[PDB]
2 protein chains.
Amino acid sequence: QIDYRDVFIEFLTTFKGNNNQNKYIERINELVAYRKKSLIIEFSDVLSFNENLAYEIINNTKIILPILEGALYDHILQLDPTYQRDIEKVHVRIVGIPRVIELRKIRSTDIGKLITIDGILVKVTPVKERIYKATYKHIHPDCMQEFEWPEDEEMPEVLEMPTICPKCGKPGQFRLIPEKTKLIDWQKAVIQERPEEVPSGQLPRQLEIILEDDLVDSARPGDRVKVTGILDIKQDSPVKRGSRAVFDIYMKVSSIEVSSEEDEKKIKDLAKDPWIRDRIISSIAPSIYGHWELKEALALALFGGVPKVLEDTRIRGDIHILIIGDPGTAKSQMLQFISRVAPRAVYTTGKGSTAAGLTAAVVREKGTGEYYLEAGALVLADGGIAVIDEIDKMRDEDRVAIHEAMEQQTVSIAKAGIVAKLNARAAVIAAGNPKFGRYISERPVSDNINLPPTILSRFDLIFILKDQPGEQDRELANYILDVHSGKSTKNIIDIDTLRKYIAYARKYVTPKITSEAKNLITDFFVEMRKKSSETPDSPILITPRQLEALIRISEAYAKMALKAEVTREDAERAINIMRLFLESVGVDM
Amino acid sequence: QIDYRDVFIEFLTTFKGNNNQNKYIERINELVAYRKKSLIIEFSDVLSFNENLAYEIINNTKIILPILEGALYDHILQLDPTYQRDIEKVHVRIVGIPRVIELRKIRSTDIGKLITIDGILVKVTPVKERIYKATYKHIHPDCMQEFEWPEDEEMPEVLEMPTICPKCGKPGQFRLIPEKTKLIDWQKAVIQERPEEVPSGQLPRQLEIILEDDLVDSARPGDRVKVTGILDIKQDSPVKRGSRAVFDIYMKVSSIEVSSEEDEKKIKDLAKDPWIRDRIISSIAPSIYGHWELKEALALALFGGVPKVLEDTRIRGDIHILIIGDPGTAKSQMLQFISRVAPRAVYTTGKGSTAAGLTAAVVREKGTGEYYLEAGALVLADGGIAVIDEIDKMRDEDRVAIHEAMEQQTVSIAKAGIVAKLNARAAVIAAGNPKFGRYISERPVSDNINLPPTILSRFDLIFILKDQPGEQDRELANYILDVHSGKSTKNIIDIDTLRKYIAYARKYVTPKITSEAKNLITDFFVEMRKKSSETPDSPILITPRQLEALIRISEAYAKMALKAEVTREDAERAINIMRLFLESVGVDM
DNA sequence: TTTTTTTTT
Ligand SMILES: [Mg+2]
Ligand SMILES: [Mg+2]
Ligand SMILES: [Zn+2]
Ligand SMILES: [Zn+2]
């Protein structure tokens, strides 16, 4: 009756964007440039342009989608005839569907229609190949005939061989020819519901999703995704009877998105403020009163330094923080916020974690009895932040397992005939209590901390928190009561904007040390060593690691302002913050 | 369409190398002399000669390799008819394909094409036999007929039996005839992607490869390889249905490289410089300031001594080094460099290693239920170097398991009805911290080291590193900042050249001890022992092993300069380095 | 059962 082929073509070439630039024309041209084969379409734009087409897509997806894909191919084909013989067909993916269903609310009425699901990826299988059009040869001394079996039909997910030879009308034995068989990429992944959606008491549930063609390897485990596609039932051996007419549910993904130009200008405008550093610092844990030096230190760990990769060695660029404090000083509240604003973070505790779970585990799969590696907490946090609450409660024989990952940023395993090395480039933030629960001033600093000097040298900054009831109790009491009353602080960057800001900085900014910063850093390091040698009593050691901590911190300060060079101003701040760190552990500079 | 037989023969006989020596002519003669049945052709040579031929090999590989193989066979057979009846057919292997694809980015479009993958070898199976042309016998009271079942076609990967007897056109049951069956060698290996190309937060992937004919047993596990061949889908159980329309992929290897005259010329001229020893020492860990004695000791372990094999016993020729130091003294950075410059090295840590994993593991195969052995780190490092970081962090019950491999260089297993003895000729490099993290000067050496005297006696050299701040801080700070600023030290042999130099020295050099060096070593050992008896409380003991250490070190010094005899000078250097080791551990000389 | 890495009484 009505053809949407023209409307779809009209929509793509005639659609004014936010800045009136025909964004979809630009997207198509970018697709031809690198042969992307996949085009992303916003549902809202289709609804804004022509509503009638929008309902057709969301309600008749299984029919109208192949029609649009063919129409798009011709339009691209006209733009570039050379697009052939490298790409044979394209894919149209739709995002922004309003039909969002919780993973626990799926019922029979939701099967067969395009829906959207939000969850967490937990398992990804290696990419494999699926046959969708096989080629067979009849093994019968008369035939020697080659044919494609699923004629006029895509081969189903259950393989089936012909029973009668089409070219001779005889039964017999058929042989598959891999050379003439058509294949498509295939990957299986498992999604899990968010903890915020799990009801009280029960464990989270899981759903199986299938990724095909270019959708494979689109995300890594631990990511938060929004999948869109068609639900369907799952079968393994339909021929194998014995009742059991009960089937599971699997999700046939058509478009996946993880976690725009408008953000860049929004981010770029933020960096133009001269007081951007102070605004960022004041935006860390707005619900916590005071602890200005601690808030500043946590900001540095989020940005980090510049890792240096050389032809012979590599230098760690991550910043590690240690906090020791009396109970009730909001150590854990701050760590919770960090795991929320960090683009990638893993939260663990000292008691609830083991040496094998922190780095890597060797397990025997019951399917084959063969040992294989399992990623640990530090490995999964690669490129992110690892948070280790209650570090003092962790067994010492287990805590030593992270010494290598803290400095060399690798995990080495030699167990059960498996020798492997895994990257663990993650920043470690840890908190804990002193030896006797509360800090005791009479005893020396050495026995209060109760940690080996080997692990203390691996932390760039160490802060000791003391809860002394003084004149600020009234200020603290009023601040807390305001939080419980719903009153909040304004003129602070929200979490979502801040998370976008940090991710941009860690990807496009790489400061360089200038000569002016070199002299200041060198002079202060020499001063450190002389002071430390004078008093060989403090439990901390001024090793060459402390010199590199100055370099890492200096780059982080420059990175927070999206600067390209480490000026003298950043060097002074880096020296200043470590002066406070040294004062905390009782070293007077 | 033009015949390429003449062009291929023309290229073989008329190609001029760097010296215009007709290199491939020499290769054919070597092939004829040794009956090697395999030819290696560099792709870039073919492209330079005839670009049209090079393209055809890349693209039309399925139906052009047998054509060239036949043409080459006739040329060889014409050259020497005696080559026939010894070699039925020859193989042409092409090396240097421009099409290189990472293991993780293989898609359906790459199946059926000649591609190159570079990875790490992991597992190798014993050589087996594959039937490529069967010979059955229709046993039926009237038939008694035998025949080659797959007619005018190679036997497929799937074992299939005839249904109708060709000699009588009747059904029945058939019996295989092993005597008349044709077989071909067959080996299965597993390759793994390199650690430097694994994406962040993910475990490495694996690919299955198949080696046939002379390609079997071309490499050992742990080797870095570059394989070239055709990808294909893998079929395991296609007789029974049940979906499973998803297939894995494997590789049909055509040519394999592991890890020349020009290099040997480069190495030879390097040793001509009288100061070659100092150049090599200065080239060890260029990013680390100072530690000249440590750098020199590490160079010796790279080269090693001369193992002696006698009719009654054998004496090890490897050098073991132990480093004890305060945290932050860059012990791990040097060990990382050693694992990268050595021709063969295995890197492990104290905490991430087990007694079974270091030497050998007994694992029960689930398929058959019988135990079998798996090679540990020391076995895999045979003929190379084993690096054990954080030696003091492993449990003493596990550390004691390497006493035999450290001296006798063998691993003995009496477990689960398996009695075996494996060679573990590997040099051990170890590092660790003192008992209290940092070295305590007031306490003696016995309580600082915290290791049993048995394992200490097995180490040729022991160096204690102390981090004392002093006047060298300013130069140390400047050196580190220059490294971070990108400045590089010149007059340094690069890693690749240095690795080639070490491999050549360990292979073609075997120094002999002269009389002059004999007298010097004897006098020092006697004088060393006499002073040892004066203070018997030291944890170190001057056993007869230390006499062997002097011999091994002296040979290593001679081997560093590609000398053939241990002159007087090399004995002097060996004594001096021993004095530093003794003086460092607290024994004056 | 017997050897192995792992969390658990
Ligand atoms: Mg807490
Ligand atoms: Mg170390
Ligand atoms: Zn037929
Ligand atoms: Zn017959």
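Residue numbering: from 1, along the chain as shown.
Technique stated in the header: electron microscopy, 2.7 Å.
From the backbone N, Cα and C atoms, a Cβ is placed for every residue, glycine too.
Annotated ATP binding site per Swiss-Prot: B:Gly325, B:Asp326, B:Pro327, B:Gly328, B:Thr329, B:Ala330, B:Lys331, B:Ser332, in sequence order, evidence recorded as sequence analysis. Cβ neighbours within 10 Å of B:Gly328 (ATP binding site), excluding its own Cβ and spanning all shown chains: 23. Secondary structure from DSSP puts B:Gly328 (ATP binding site) in coil.
As annotated by Swiss-Prot, domain 'MCM' applies to B:276-480.
Every protein chain considered, the tally of other Cβ atoms within 10 Å of the Cβ of B:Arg314 (mutagenesis position) stands at 14. Secondary structure at B:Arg314 (mutagenesis position), as computed by DSSP, is strand. Among the mutagenesis experiments that Swiss-Prot reports, B:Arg314 to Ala (Swiss-Prot position 329) is described with the note: Impairs helicase activity; when associated with 326-A-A-327.
A sphere of 10 angstroms centred on the C-beta of B:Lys331 (mutagenesis position) encloses 23 other C-beta atoms. Looking at Swiss-Prot, the entry for mutagenesis of B:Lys331 to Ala (Swiss-Prot position 346) says: Sharp decrease in ATPase activity. Almost devoid of helicase activity.
Under the heading of mutagenesis, Swiss-Prot lists B:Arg344 to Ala (Swiss-Prot position 359) and annotates it as follows: Loss of helicase and reduction of ATPase activity. For B:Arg344 (mutagenesis position), the number of other Cβ atoms no farther than 10 Å from its own Cβ, over all displayed protein chains, is 20.
B:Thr359 (mutagenesis position) falls within a helical segment according to DSSP. According to Swiss-Prot, the experimentally introduced change B:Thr359 to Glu (Swiss-Prot position 374) is described as follows: Reduction of helicase and gain of ATPase activity.
Under 8 Å, Cβ to Cβ, and six or more positions away along its own chain, B:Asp389 (mutagenesis position) finds B:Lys331, B:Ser332, B:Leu335, B:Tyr347, B:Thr348, B:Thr349, B:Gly350, B:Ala430, B:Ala431. Quoted from Swiss-Prot, the note on mutagenesis experiment B:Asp389 to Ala (Swiss-Prot position 404) is: Loss of helicase and ATPase activity.
Within the same chain, the residues at least 6 positions away from B:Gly325 (ATP binding site) whose Cβ sits under 8 Å from its Cβ are B:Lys331, B:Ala431, B:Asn433, B:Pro434, B:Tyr439, B:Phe463, B:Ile464, B:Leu465, B:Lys466, B:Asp467, listed in sequence order. Other Cβ atoms within 10 Å of the Cβ of B:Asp326 (ATP binding site) number 21 in total over all chains.
For the pair formed by B:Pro327 (ATP binding site) and B:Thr359 (mutagenesis position), distance between Cα atoms is given as 29 Å, rounded to the nearest Å. When Cα-Cα distances from B:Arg314 (mutagenesis position) are compared across the recorded positions B:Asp326, B:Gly328, B:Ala330, B:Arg344, B:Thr359, the shortest belongs to B:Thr359. Chain A lies within reach of B:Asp326, B:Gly328, taking the recorded positions B:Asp326, B:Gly328, B:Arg344 and requiring a CB-CB distance under 8 A. A distance of 22 Å separates the Cα atom of B:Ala330 (ATP binding site) from that of B:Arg344 (mutagenesis position). Under 6 Å, Cβ to nearest atom of ligand 3: this is the test, and of the recorded positions B:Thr329, B:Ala330, B:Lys331, B:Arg344, B:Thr359, B:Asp389 it is passed by none.
In this structure, B:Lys331 are the recorded positions from B:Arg314, B:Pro327, B:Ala330, B:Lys331, B:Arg344, B:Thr359 whose C-beta falls under 6 Å of some atom of ligand 2.
Here B:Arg344 (mutagenesis position) is positioned 27 angstrom away from B:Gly328 (ATP binding site), judged by their C-alpha atoms.
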